[PDB]
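Notes to accompany the following structure.
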Amino acid sequence: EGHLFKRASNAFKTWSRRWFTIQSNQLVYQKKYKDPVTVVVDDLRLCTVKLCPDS
Amino acid sequence: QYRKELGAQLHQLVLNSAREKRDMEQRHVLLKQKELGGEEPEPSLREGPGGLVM
């Protein structure tokens, strides 16, 4: 569990910092302290992971 | 050589787009399911009180 930066859903796509948890083959993000979480990827066993060397 | 290298890349792109759009249809689905909201969205202030952009 820990801080990460991500891109917003606004039209400029502006970057923003949120606290992310990996648990039970899932990735969720916390939207406020002490309030229900939102799912970022439904499952991790069906994910691939990009190390992005040309970005 | 270019006809092949463009072609091998286009078939990975299509399988990659299929997957990206699968992933996008399911997340599209999700928002409408239970978390879309009915309240007006909030104007977002930036650049502190002396630029105060809103």
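So for chain A, numbering is Swiss-Prot's, and the shown residues are 269-323, in order.
Placed from the backbone N, Cα and C atoms, the Cβ positions cover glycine too.
Here the residue is the original one, but Swiss-Prot notes a mutagenesis experiment at this spot, A:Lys274 to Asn: Loss of binding to PIP2 and PIP3. Loss of association with endosomal tubules when coexpressed with PIP5K1C. Counting only same-chain residues at least 6 apart in sequence, those with a Cβ under 8 Å from the Cβ of A:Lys274 (mutagenesis position) are A:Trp283, A:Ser284, A:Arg285, A:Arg286, A:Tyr297. DSSP assigns A:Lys274 (mutagenesis position) to a strand.
Swiss-Prot documents A:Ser277 to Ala as a published mutagenesis change and attaches the note No effect on interaction with ITGB1. Around A:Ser277 (mutagenesis position), taking its Cβ as the centre, 9 other Cβ atoms fall within 10 Å, counting all chains.
As a published mutagenesis entry, A:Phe280 to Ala appears in Swiss-Prot alongside the note: Reduced membrane binding and ability to induce liposome tubulation. Packing around A:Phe280 (mutagenesis position) is summarised by its Cβ count: 7 other Cβ atoms lie within 10 angstroms of its Cβ, all protein chains included.
According to Swiss-Prot, the mutagenesis experiment A:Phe280 to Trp carries this note: Preserves membrane binding and ability to tubulate liposomes.
Here Swiss-Prot describes A:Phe280 to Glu as a published mutagenesis experiment; the accompanying note says: Almost abolishes membrane binding.
Under mutagenesis, Swiss-Prot gives A:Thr289 to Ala with this note: No effect on interaction with ITGB1. Less than 8 angstroms from the CB of A:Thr289 (mutagenesis position) sit A:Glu269, A:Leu295, A:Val296, A:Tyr297, A:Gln298, A:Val305, each of them six or more residues away in the same chain.
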